[PDB]
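All remarks here apply to the structure that follows.
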Amino acid sequence: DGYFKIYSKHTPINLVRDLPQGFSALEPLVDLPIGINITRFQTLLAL
Amino acid sequence: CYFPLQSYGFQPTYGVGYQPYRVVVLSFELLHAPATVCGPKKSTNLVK
Ligand SMILES: *[C@@H]1O[C@H](CO)[C@@H](O)[C@H](O)[C@H]1NC(C)=O
């Protein structure tokens, strides 16, 4: 309904490569009253 | 042929209505996207 919602979690981990077996829940980070359609996304990385 | 614009000259001696008057219009748009401007929700002292 035009609101763009982000939820997020940070944790320390000590593991080689895979997504970890275990349970945790994302807290709400921020909610933005944007009002745009979104149908495609892209990611931004450091060189 | 005419230049399509004219300057006002406002000099402080002119009659009322011939004088310069600033104008501002708050035009606003409704409800097709999330409510993004509105007034202070007035609030009152806390009772228990
Ligand atoms: C989002 O998509 C719908 C369906 O095509 C359209 O009615 C709406 O106006 C679009 N929103 C914007 C901001 O273009």
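By Swiss-Prot numbering, chain A shows 198-244, in order.
Looks like electron microscopy, 3.3 Å, at least that's what the header says.
Even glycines carry a Cβ here, placed using N, Cα and C.
Annotation of the mutagenesis experiment A:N234 to Q in Swiss-Prot: Increased resistance to neutralizing antibodies. If you take the C-beta of A:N234 (mutagenesis position) and look for same-chain residues 6 or more apart in sequence within under 8 angstroms, you find none.
Around A:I210 (variant position), the same-chain residues at least 6 positions away in sequence with a Cβ under 8 Å from its Cβ are A:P217. For the naturally occurring variant A:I210 to V, Swiss-Prot gives the following note: In strain: Omicron/BA.2.75.
Sequence-distant neighbours of A:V213 (variant position) (same chain, 6+ apart, CB under 8 A from its CB) do not exist here. Secondary structure at A:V213 (variant position), taken from DSSP and collapsed to helix, strand or coil, is coil. Under natural variants, Swiss-Prot gives A:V213 to G with this note: In strain: Omicron/BA.2, Omicron/BA.2.12.1, Omicron/BA.2.75, Omicron/BA.4, Omicron/BA.5, Omicron/BQ.1.1.
Swiss-Prot documents A:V213 to E as a naturally occurring variant and attaches the note In strain: Omicron/XBB.1.5, Omicron/EG.5.1.
Annotation for A:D215 (variant position): no spatial neighbours, criterion Cβ-Cβ under 8 Å with sequence separation of six or more. Record note (Swiss-Prot), natural variant A:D215 to G: In strain: Beta/B.1.351. The unchanged residue is displayed.
Swiss-Prot gives this note for the natural variant A:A222 to V: In strain: 20A.EU1. DSSP assigns A:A222 (variant position) to coil, not to a helix or a strand.
Within 10 Å of the Cβ of A:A222 (variant position) there are 6 other Cβ atoms, across all protein chains. Ligand 1 lies under 6 Å from the Cβ of A:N234, out of the recorded positions A:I210, A:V213, A:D215, A:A222, A:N234.
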